[PDB]
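Inspection log for the structure reproduced underneath, given as structure tokens.
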Amino acid sequence: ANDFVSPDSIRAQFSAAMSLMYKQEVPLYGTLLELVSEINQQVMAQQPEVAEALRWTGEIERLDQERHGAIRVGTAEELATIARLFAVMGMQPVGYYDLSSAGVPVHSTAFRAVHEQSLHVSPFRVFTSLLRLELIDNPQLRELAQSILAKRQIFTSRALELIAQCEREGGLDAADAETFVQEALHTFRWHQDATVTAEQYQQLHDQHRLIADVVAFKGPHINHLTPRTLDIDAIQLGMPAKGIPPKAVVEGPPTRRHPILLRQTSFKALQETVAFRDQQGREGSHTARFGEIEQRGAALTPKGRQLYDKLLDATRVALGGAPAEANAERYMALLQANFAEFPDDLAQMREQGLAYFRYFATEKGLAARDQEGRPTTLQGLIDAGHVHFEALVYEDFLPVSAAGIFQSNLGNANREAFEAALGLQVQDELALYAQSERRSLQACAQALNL
Ligand SMILES: O=C(O)CCCC(=O)C(=O)O
Ligand code: NI
């Protein structure tokens, strides 16, 4: 037909380019990647069941480069335009996170691909928050932020041209995709020179460090990039030795044979300097960049997430409120005890409808595909070894803040306001998981001549 490259391939290239840029800016991220690779190879060598699970789902091939990014934007126009940028790469808005509950003036979505085959080529996802200036009570500070954000243009003209070209023509060829990746990178690069005066930065920062992070810079720099490890417990044991001691509180469920959602922790990655126009030849302020690591397990159904939320809430009530480093050991013990009630058996997770799964025809099943008298049900085919299943991996967010901006774990006027700013409706991640499960069953039925 045409010579356009796949949006999935652009996404993979963009993720790799973002990772190279971030590693140049934050060398301890490179240190983390080396540790992740070694941990992951150890798991696959020592745990054949994990290696086989990743083979069945195709995740073995996506794992090494799998990342998420997090960014914050300041205006509705920025959010709507960034949705168009991400669409070039097959990254659509999935989910709505209203973080005003946890005491942060933002609401968010995650831009990512949605179909198992797309995700196999690249599962790159960018959690994108929009600052809500109307939640800044001090009028003078809100007016300052609005004035500063209105002046900035976070996209290069060439990036905007290529986005419009992609929309009008239906894609980009390889050369234009390469140009697009490099132009898009400018939006996310770190810029030391703040766009405000030293005093303006001071006012923005004391209200909330997140407000200065958004308002005082040229654009939405990478807040962090997070690689995927197969064993967060193991990586935590290796991190202090590399100068990235992480938080003892691990967000998410406790250690499980069959992980659910994701587990996360964070560390201090770099102390950065911020420079101002009015105070040159003088010491500029400093700001910390935080890193993160995650392990991704099974996507949960509504019923599964209700159980997860219940047991996590019970853990927090038993602790007395806020999990902190000072009570980390007690919290982790309470977490393990309360989550004993969440089945840690794939067969029960499936039969009780707690997680999503993908199903696959086995070699034994394929060899029998012309036999009569085979089992008449899905369970019978599983029991006879004709169908194999594995959990469908979670692609979304608890969410958690590496920089400690909000309390962890979350998910109509606010949603309507978000979607009006975004320019479209967010997709339902749970519906998308159900569709992936259903597609696997249909492919299995065809492969087995059922
Ligand atoms: O912008 C932030 O502070 C955190 C964004 C959410 C996130 O990255 C995660 O859940 O891993
Ligand atoms: Ni993150």
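So for chain A, numbering is Swiss-Prot's, and the shown residues are 3-413, 423-461, in order.
If you check the header, you will see the structure was determined by X-ray crystallography, 1.4 Å.
Including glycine, each Cβ sits where the backbone N, Cα and C put it.
As recorded in Swiss-Prot:
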BINDING   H70, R74, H226, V402  2-oxoadipate binding site
BINDING   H70, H226, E294  Fe(2+) binding site
MUTAGEN   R74 to A  Loss of activity
*End-to-end CA distance across 9 missing residues (from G413 to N423, Å)*: 13
*Can you list, in sequence order, the residues of the same chain other than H70, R74, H226, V402 whose CB lies within 8 Å of the CB centroid of the 2-oxoadipate site?*
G71, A72, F129, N225, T228, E294, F399, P401, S403, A404
*Which of the three DSSP-derived classes (helix, strand, coil) applies to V402 (2-oxoadipate binding site)?*
coil
*What count of other C-beta atoms do you get within 10 angstroms of the C-beta of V402 (2-oxoadipate binding site), across all chains shown?*
26
*Which one is closest to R74 (mutagenesis position) in space, judged by CA to CA distance, out of the binding-site residues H226, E294, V402?*
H226
*Cα separation, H226 (2-oxoadipate binding site) to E294 (Fe(2+) binding site) (Å, whole number)*: 7
_Return the residues near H70 (2-oxoadipate binding site) by Cβ distance under 8 Å, restricted to its own chain and a separation of at least 6 in sequence._
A112, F126, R127, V128, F129, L227, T228, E296, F399
_DSSP three-state assignment (helix, strand or coil) for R74 (mutagenesis position)_ = strand
_Tertiary neighbours of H226 (2-oxoadipate binding site) (same chain, Cβ under 8 Å, six or more apart)_ = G71, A72, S268, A271, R291, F292, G293, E294, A404, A405
